[PDB]
Structures are given as structure tokens and as C-alpha cells.
Amino acid sequence: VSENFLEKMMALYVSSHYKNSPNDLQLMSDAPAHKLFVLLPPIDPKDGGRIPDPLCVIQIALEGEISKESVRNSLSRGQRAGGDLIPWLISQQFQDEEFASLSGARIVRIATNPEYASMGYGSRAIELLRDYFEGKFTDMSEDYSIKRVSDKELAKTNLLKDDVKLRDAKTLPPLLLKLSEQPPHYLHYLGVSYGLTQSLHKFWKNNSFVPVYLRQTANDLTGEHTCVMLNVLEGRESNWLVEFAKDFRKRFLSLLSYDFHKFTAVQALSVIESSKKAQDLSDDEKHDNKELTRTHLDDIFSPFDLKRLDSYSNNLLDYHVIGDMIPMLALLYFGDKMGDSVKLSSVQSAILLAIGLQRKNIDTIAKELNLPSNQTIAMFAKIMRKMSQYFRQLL
Amino acid sequence: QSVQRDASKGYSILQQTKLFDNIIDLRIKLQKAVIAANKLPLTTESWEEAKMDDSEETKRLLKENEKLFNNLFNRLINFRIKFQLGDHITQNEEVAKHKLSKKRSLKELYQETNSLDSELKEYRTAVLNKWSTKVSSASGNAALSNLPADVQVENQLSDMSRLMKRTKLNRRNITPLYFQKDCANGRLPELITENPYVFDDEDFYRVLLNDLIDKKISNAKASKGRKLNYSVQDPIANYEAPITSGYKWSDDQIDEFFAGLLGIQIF
Amino acid sequence: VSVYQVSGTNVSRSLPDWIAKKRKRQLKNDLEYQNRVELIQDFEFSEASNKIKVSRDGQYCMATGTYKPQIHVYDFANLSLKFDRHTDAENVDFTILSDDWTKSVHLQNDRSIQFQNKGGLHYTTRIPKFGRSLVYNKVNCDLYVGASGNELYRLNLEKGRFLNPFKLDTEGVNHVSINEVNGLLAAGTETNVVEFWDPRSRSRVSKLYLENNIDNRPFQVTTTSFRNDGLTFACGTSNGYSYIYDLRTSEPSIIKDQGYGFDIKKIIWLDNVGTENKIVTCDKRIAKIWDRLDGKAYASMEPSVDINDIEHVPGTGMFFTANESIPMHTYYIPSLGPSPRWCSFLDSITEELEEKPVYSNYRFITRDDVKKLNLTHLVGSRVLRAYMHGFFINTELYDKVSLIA
Amino acid sequence: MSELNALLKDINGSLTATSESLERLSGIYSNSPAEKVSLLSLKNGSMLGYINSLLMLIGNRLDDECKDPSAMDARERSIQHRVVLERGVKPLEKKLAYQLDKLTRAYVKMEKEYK
Amino acid sequence: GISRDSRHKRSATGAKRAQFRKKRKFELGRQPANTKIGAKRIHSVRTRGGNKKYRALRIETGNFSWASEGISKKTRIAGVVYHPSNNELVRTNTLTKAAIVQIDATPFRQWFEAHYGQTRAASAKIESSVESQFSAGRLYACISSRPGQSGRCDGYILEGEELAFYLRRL
């Protein structure tokens, strides 16, 4: 009965994967950290306990709880210990020792029935899983350990007369356990790792995950960049996540020129939007964006530059004339220095993000957004007009 | 089988929740009484003067008041015996049954109330400790090992002085009858706006009203074509050609979706 | 959010439009008359407009009139009226079969289906009983006509044959709508039930009973609409309540109150525009935009004249509305998406546009309904912000008093 | 009319109205193996005591003698009952609220299926 | 394209008459006017001769006549309640002759209280049903002018056998 189920699990687990290797079976079976979670449809009492089908199969790997000594010794040595992927990477990328101490779980794999993808089972599965760790599931009605082969038995058996047999059914626990039956392990965060694609990121973004890291070098086999996204469960300190998300956003903005110029404008815009949602998560005001100070503005831009922007807003200038200053504008807006006065539509944000940061030409974005070139430049012009009018208000 | 026990548990859950709402209805009806009572005199002299104004009518009203009050609170105590009995709050079934049978006097009625609250206190300690542990284990707080609920209740009961003042607060600004005359005569030792004599549970009363209110929201002939003619009509013949592609979803999926439309020990 | 009225009457609701025509000669000297921009010439009917739809190809629009009952077809590529065509009786509903304007079917009010081809009136056929809505199934070429009587008629364009009519349990079909992904038909009966039908077979997959707790009053399903996702489903009621259903579960995922107590005339799914989770629920007086997940109001369109139909140009931020006014209104919410290609320079004049902006945010209540709810004691309080002949209450506070009452 | 007489009438109406509703409530409970949630059982039982304590506050006041106008003893019992509802019961059921809603929903679906 | 020619019909004997001549102007009919309650909208029509016709496409107000007291007042129309020819006209608030509509009762109440000084007695007596309607705030009246043709919607408040019959039909 168990074997029939294991085949059904592997089918769902293996379906999505491009080319699965038999190691992962050993990986699931023996790894002490790893746990398996299966979403099942409602059970009909009339079915006579038939081995049900798995709709969504989740595998999680508990990670973290690293001593502050070990991280420092390894980090100075530059050596990465096996396992605990997300802690070690985030420790390196931010040089924070406190994160490595936190207890978390990485969602190694999520798979749904391909026939049933995109109808909300996958999302439902994550929502329950968070509630399992958060502590919502409780038993209201007022052991699952299996005795190991004792040393006495080992000594009293000879190789010739060994009777190797399946473990007797009374000893074995049930195959499927209700969540309330098994207590959870205390965790602060839930992490994921996946190649960045529009569909997957939209799925994770809807499930209230937050990006914290994005590998620069695309994976050779797939052409996708590894992305890591974190979530903090209710009742735990959320500050450390927000600091990373703010720090990442700044990192992403500058790197758009270097190696993420390929990303579609909408795709890149989503990554910033997902990170910003982390700020809204923190209802506190201790960490807030700072508006541009008049002294800061003068150092960034000369008064002639402000005049030159003003002329463009009045149409008295050619577009190429203001090509120099746009990237500085982009960082200030997406750094949120501009403040509540200046806000833009989704189309305008993509256009500004393109020219300012991706360094794409106006013609390319006209194609990429499927807009006429003339309309693109017009919408761009209204953006400068809002920025110019704002710089006037500060002065 | 596991389904049925869960379903039955829901019925008990519903029953307890309906029981909760019903008792609030009792509290709502009693609300005009508690306000009226806080308006009553505080002293013997005021009461006698209160009776002096209309001696005959007040005596009749007082006699009816005493009868209704005793009948009501005798009835409430009967329920508490049954309620704390039915729910296993009281373990001595024989003693509970005799109390229901016997008629009780006002002095006797107070004693059962003291007995009933005493039993609830012991049950209270066990229940909060049991569920607090269960919630702790479920959330991993057991693994971590935010005070126990029983402990929190003990601390708040320990701070009896603070919370007494909460009752004494005269938010409604009630003045009991002949209050000025009792104050002038020095008949009110406690006083010699916060009034010890006036009792105010309005904030508690409102919170109960809100919670009841929110729950309700949350739960809540052939001529002229009048006979249909199925002949071929030439002008509209082959007006449009059907698409060979068909529905974008595959047929079996479409058949599947419609079916569900509108809704070793393995386990 | 910013809502601009590109075209439409800009006079007081009390002032009718025809006098503005009389004022027009007097005000020719005024500069604003020169500066005002009309997007499409003659984008207007003599007295009123009934329905408005956009051809799938995206370059042509068609509209219907009150008197003389006529059929404009507008050419976006030329911003001009292409041809006006008169009819025998006023239109109740139509669809454009072809991708262009050439091919259409119009259910008039005299119980007659008229098939308009590009040249002219092709053929006129009559259904047994009065019609109320009309939908076309591209897969089977079978045109489905709602009717006052229980039976829902079927006409087959391929065979040129009336087929066996479907039989509904209840009498009166107010709207019909076909799910593109699945072919599910939803029929909006007069009673508070929506009956779903399988087209490949001829059966009743299920019937959904609409339940409103707030108001005990009877209500009629007036509109229905399937989202392109193939799973979600919208309903309107005659009490001004718009429901969003996931088809699988019977419970209404969200209930939103338009608050003016007026029948819902159309539901449009703004999935194509981007940020898919938005929806429009158009009333007699207001067309609100809100998000399908949270129920929060995004934008509102508050024309000065009654709305009869609303239409959204796909892939753009434009909206047309057929009104009881001489001109048909055009709105443009830039935040949703770019201006259409044919209105390439509409963004340029955004500042010159009118930029119209409480009324959508709150729930409207009449004086009588206040008495029914025993809220007279609050008259003059900051809770009751009186407007026109009625009082506004927060939607949440309305739900509270109604259940108590 | 004397102020006391009008007040005494007000009390008389309440005590009758409360008694009748109590009679209805006792019948339904008497009308009701099904095991109840202990936490909710305490919640109902505790607030029952709160009403009783309020009535003892009424009872103490109603006496013409008024030996204890402050009704300190009745106050303390109302104080004991009130704390349990606000500080003890409420935090726990909020933790348990999720599982509560799931079960009640489960029965209602089954009851819908049965009908 | 509407025509009133008798040629396209069958003869009394059942013979299918042939087309004699193309449609002519002196046998013209025009599209019907679906009068509805709403801001007064009227479209003129140039008919045969120099005469002119007004189509009441929309209208909210009309002169109504109380025959018993021989009075006429201009009142708002609330809605169509019953229409003898068809009920789907009753549903869409379509206004046409013989329709039974509900009109605001204010000016008639004012005239009554003014003329008779009541809310002597014998003259002030009025039909019980009419008095009940006044208490309601709306009166049942029948439209007596053809909205499609003249352009106005005047009528008279129901009374007597009219009122009994139509109240029964309602």
C-alpha cells in the first residue's frame, strides 16, 4: 500500500522537473531535516480507504540554527558546509551573522498535477503550510516512534539463519497524518529557490513571499537566474527581512544595466513591486525612506541641469539633450526619494525604468510595450514634467 | 467514521455558540434593570423616605419586586446546577440532583452561588491549563520551552484594586435616588467621576454587544411566429461556419469540470 | 486616481443637453468652444443611445439609437461616422458576429431578430416570445435568445434551423452569457436563481440560488459574465448588488454594494488591461471599478446622465458609455493602460482634459429607508452625511444596522 | 408618580422579561455521545456567573435596608467572572478560532448534503 | 421602411396578390416612439403638408385632470403600473395612451385643503379609495393624450367604476 503511494508521489514530483536523477529519492528518504507534505482532495467515506491521489506535493528542508561561532569561522575560511543553502548564501551576500542563527525551512520542491495547474490548488497548498508552522492547526479532542532493531536481536541472529521480513503492520505508524496530530518545528521564515520566470514569480508574489537575492550569472542549462524569496511567519521579528528587501531593491536597480538588461521591462518592474510589498508589511515607521533635501539636490544636479529639464518640460528642447540626466532621475524615483508628490502609472514606470536603468533605447521599448514611438516619447515627456514641477516645489 | 465525530463536534460547537448568544439576550434584557438599580437609594433613611412618597403603591410594587426576583434567581440557580452538571463541571451528580429538587430560601440561594462559583474556579484552573498547553504545543511554544492563561487570570485577579476602580467609574453619570441627602448627612462612609456606590460595566456591556453584532454580520396560433417553426430558412442557411477547433479546453476536462460544478492504516 | 472625460456633455445634471445646442449659437464667441476636442465626429445620437460595442479587430465600433432607430458604425482609423442605417423598431440587444463591422445580429423589441449584413438588412426572423438578451456561441454557430417565457430559444446559423429550445424551470430570462473557456451558459432568471446549461448536450449542470442577507427584498438577476479565466463568474441583481463567484463553490466569494439601489446593467472584466484583478459593475448612474480580490474601490465614473451601456476598448484605458443624452460619453483613465493607437496623442492633451474626480466610496440611502432602519436619531450626525434627498452611510455600518433591523 | 415607583416598575418588567427568556433557554438546553468544547463551556458558564453577580448587585440594592449599597461581594464575583472572559478565554479562542471555524463549516456542509 | 399598403396582404378569398408598384410616400409609416419616464426629450416630425408632429421620446411631467372637482394640475409621473395592451410595456415604464400610471399627489392635496379647508363636510366628502391613495402619496391616473403624436401626456385621475375595475386588475 505504501509503495503504491510512493509511485504516485514520484510521478507528481518528477513531472515538472526537466530531468530527474535517482539521488533525490535517497535524499528524501534518509535526510533528517527533510519532510514531505501532500495535499489531498476531500475523502469520500464510500471509497473504502483507497490509496488516494496526491494533487500537490511539497518537500521542505529545515535549515538554520547555526551557531554564531561556526558562521564566522567558515566565512573567514570562505568554506561552505553542505546543506543549509539559504542561510549560507544570505549570510555571504549580506555579511549578517544574526540570520544564520534563525530557524527556517526551504521549500525544496512544489509540484501539482499538470492537468490541474493554474486553478489554485498550488496556492491553497502553501496557504495551509504556512498555517501549519504558524500554529493555527490544533487538536481539540481531549506516539509515532518506531522501535529500532535492538543490539540483543543483532547478536542472537546468524547470517545463515537470518529471516529478513517486512516490518509488522502494528509497529508502523499511519502513512498520512493529520496536521494536528504531528506538532510543527519552530521556524522564523520560509524560503524558496527557483529560476526567475514570469509565471513562477507571480505565483510566489501572490503568496506573500519577498525577494532577497538574485544570482547575476544565468544558469547555463536554463538561461534563468536563480532567485531566492523569503517569508516571515506571524509573531516573529520582521525587521531583518525588511532591511534585506530594501538593500536588495537598491542592488537590483543598479544592476539592471549590467546583466538584467535582458529582462522585460514589466518583468523587472514586478521584482521591485514585490520587494516594496515588504515595506508595507512593517507597520512601524522606524525605517522609512528619506525625501530629497535641497542640499542633496544641488550636489546631484546643477541649476543649469534643472533649467535644462525645465526647458524639456516646456518642449523647447530635443529629447537627446536630456539623455544625460535620466539615469539619475530613475534611481531617485525608484529609491523613493521623490516622495508622495510624484507617482506614476504602470506604463510610465516601465518606460522610465527602461531608459534610466536598462539603458534601452526609446525605439526598443516602443516595440517591447507594443506602443508607437511617438506615444512613448510623449508619455516620457509627462514624466519629466512631473519631476520638473516637483523640483520647483522644493526650491 | 472520522467524518461523523467531527460533524457531531460541530453541532456541540454550534450549540455552545447559540447558548452564548442566548445568554447575552438575557443580559440585554437585564440591562435596564442594572441601570435602574444604580438609580435606587443607598440607605435605610432614603428608602423609607422613598416609600413615604407613595406608601401604598410602593409596598405593592416592593412585594411584586421581591416575588419576581426570588422566582427568577431561584430559576437561574436551577439552570446552573443543570448546566455545570450537564457539562461535567460538577462531579457529584447526586448532590446536584438533590439541590434541584429542594426549594431554597434567599439565604440558601446565596450559598449555592458561593458553591457554584467555587466549583467553576476549580474547573477554570484545569481548563485553561489544559488548552493553554495544547495551544502551546501546537504552535511549537513547547519546542521553544506568553504567560499561561490561568496565570494571567491569577495576576489580574491579584490586581483586584485596579479593576474595582474600573467598575466604580461613573461614565454614565448616574445619580442614585436621594444621593445628595445621603452625602450631606454623611450616611455614605465609602465616599468620605468615581462613585463606589454606582456600578458601571458599560464598556464590558458594549464589547459584548459588538461581538454579538459582528458574529451576525460574519455568518450572514402559428401566425406571427408564436408557434416555433423548425424548417430550413434559406437566406440564413450557412450564415456562419462552425469553428473546427472547438473549445480551447480539452473535452474530458470540460466534462470533468461540469460534474463538480457548483460543488497499513492509511489515515 | 485620475479620470478624464474625453467626450461627453459638461453641463449640470439639471440642465438638459438640447438647450446647450440652443446656447451653442450664443456661446460661439467663447474660446472654450474652439478649444474643446471631439474625438469622433458625430459621436452622438438624436435623443439617446441604447447599446455600444467594439468590434474584435479594434478599428470599428457600432451603436444603436432611439429615434429614428438607427445603427451607426464608427471608423476609428478615420475618427468619423462610416454609415448610419435606419431600422423598423428600437434595439434591445445585438452582437457583432464578424471580427469587423460587416456581420451582425440585432434583437429588436418587436420580437424580431434582424440579420444585418454589410450591404444591408439581410433577413428578418421572429422568435415566439419577446426577447431580452442575445448571445452567440462561436463553437456551434448556435445563437441563443433569452425570452420572457421559460423556454430559451436556440437558432442555428450553420443549419439555418431553429433547434429544440432549452426549457428553464422559471419564467423570464434577463441576460445570457457564454463562458469562452468552457462553453457554460448562464441564464439569469427573474427569480433569484441563475441556471447553468451545457451546450454540447442539453442539460442543467446546476442552478445557483443567490442569497443576500442584508436586504430581505426580492431581487432579479439582471446581468451575468464569465471571466476569460474560465472559472470565475459574476452576477448582478436588481438590488444593486454585484456578486463574484468561483463556479466550483456555491458561496459568494465577494459581495459588493453599489449603494444606489439600482439594477446592475453590465459587468466587464478588466483582465486584458494588465493587473488583471479589476472589474467594472455599471449601474444606471455610476460605473465603479474595483479589484476582484479585496473589494476596494479603484476608480469611479459618474456621468451627468443615465448610463444604458458601458464598453471597454480591449488593451487600453478607454471607456465608452451609451447614455440617455445626445452625445455618448468617452472616458480615459490613464492609470489603467496606454491610450489606444488611434488616439495616439490623447496623452498629449491630458492637462487640457476635464479631469473629473465620496459618492462611489459610500452607500446611498433614501429618507424612507432611514425610517425603516430607525436611524432618524442620527440625522445631523457626522455618521449621516446628507446628499440630494438621501443620506450616506459607511457600507460596513449599513450592514450592521440592517441585520439588527 | 414617585421616582421609586417608576423605577420599581422598570425593574419589574425586566425581571419578568429575563425570567421568560431564561425559561426558553432552559428548555433548549434541556432538549439537548456529543462532547462539548471545554473552553467554550467555561466561556458560557463564566458569563452566566457574571449575570448572576449583576443580579446580586441588583438584589443587594433592591433591599430597602441597603446594608451593602456598594455591593462589594457582588462586585467581586462580577469582577472574577469578567476577568476570565476578557483576559483568559479570549486569547485562547483566537488561537483556536481557525480550527473552530473549520469544524462548524464541515458540519454545515454535511447537513446540506443530508438534506 | 414601414408601409401601410393593403396590397401585400392576402385577399378575402385567400389569393396571394402580386406586387403592383414600388412603395410610395403617401402610404408611409414611421418607427414607433417608446415614450419613457425621464428628462423631457422630444423630437419633431415633419408630416404631410405643413403640419408638424412631436414625438414624446421621454417625459416626466403631465397635466392631469380631476373630473369630479373639474380641476387640472401639472404633476410628475412616478411610473407605469398597468397597461391594457401588453405588460412588457408595464415593465419598461413605457408610456402610451390608456396606460395606468402613478402620479404625485401633492398639488391635488394642496388644492383640496385650500378649497375646502379640510385634510361643509358633505361637499368635502370624497371616495374612500381616493382618500387612501392620498394617504399613500400617489394617485392612479390614466393617460388620455397620445404621447407619440401630440407630444404631451395629459390624462385624468381614476375614479368610480374605473378605479374599482383597475384596482381589481392590479
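Following Swiss-Prot, chain A shows residues 529-670, 676-928, kept in their order.
Determined by electron microscopy, 3.7 Å, according to the entry header.
Heads up, the Cβ atoms here are built off N, Cα and C, so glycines get one too.
Going by Swiss-Prot, these are the annotated features:
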type    : residues                                                                                                     : note
MUTAGEN : A:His545 to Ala                                                                                              : Total loss of 18S rRNA acetylation and tRNA acetylation
MUTAGEN : A:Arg637 to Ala                                                                                              : Total loss of 18S rRNA acetylation and tRNA acetylation
BINDING : A:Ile638, A:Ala639, A:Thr640, A:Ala645, A:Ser646, A:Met647, A:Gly648, A:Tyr649, A:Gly650, A:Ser651, A:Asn739 : acetyl-CoA binding site
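All protein chains shown were included, and the count of other CB atoms within 10 Å of the CB of A:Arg637 (mutagenesis position) stands at 21. In the three-state DSSP assignment, the secondary structure recorded for A:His545 (mutagenesis position) is coil. Taking the Cβ of A:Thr640 (acetyl-CoA binding site) as centre and 10 Å as the limit, one finds 24 other Cβ atoms among all the protein chains shown. Taking only the Cα positions, the spacing between A:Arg637 (mutagenesis position) and A:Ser646 (acetyl-CoA binding site) is 17 angstrom. Around the Cβ of A:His545 (mutagenesis position), the number of neighbouring Cβ atoms within 10 Å comes to 11. Here the binding residues for acetyl-CoA are A:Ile638, A:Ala639, A:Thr640, A:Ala645, A:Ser646, A:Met647, A:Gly648, A:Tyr649, A:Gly650, A:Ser651, A:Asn739. Their largest Cα to Cα distance works out to 17 Å.
When secondary structure is read from DSSP and collapsed to three states, A:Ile638 (acetyl-CoA binding site) falls in the strand class. Counting only residues at least six positions away in the same chain, the Cβ atoms of A:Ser651 sit under 8 Å from the Cβ of A:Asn739 (acetyl-CoA binding site). Within the group of binding-site residues (A:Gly648, A:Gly650), the Cβ with the highest number of other Cβ atoms inside 10 Å belongs to A:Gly650. Between the CA atoms of A:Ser646 (acetyl-CoA binding site) and A:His545 (mutagenesis position) there is a gap of 17 Å. On the backbone, the CA of A:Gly650 (acetyl-CoA binding site) and the CA of A:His545 (mutagenesis position) stand 16 Å apart. Sequence-distant neighbours of A:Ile638 (acetyl-CoA binding site) (same chain, six or more apart, CB under 8 Å from its CB) are A:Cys584, A:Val585, A:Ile586, A:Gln587, A:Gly650, A:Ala653, A:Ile654, listed in sequence order.
Distance from the CA of A:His545 (mutagenesis position) to the CA of A:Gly648 (acetyl-CoA binding site) is 20 Å.
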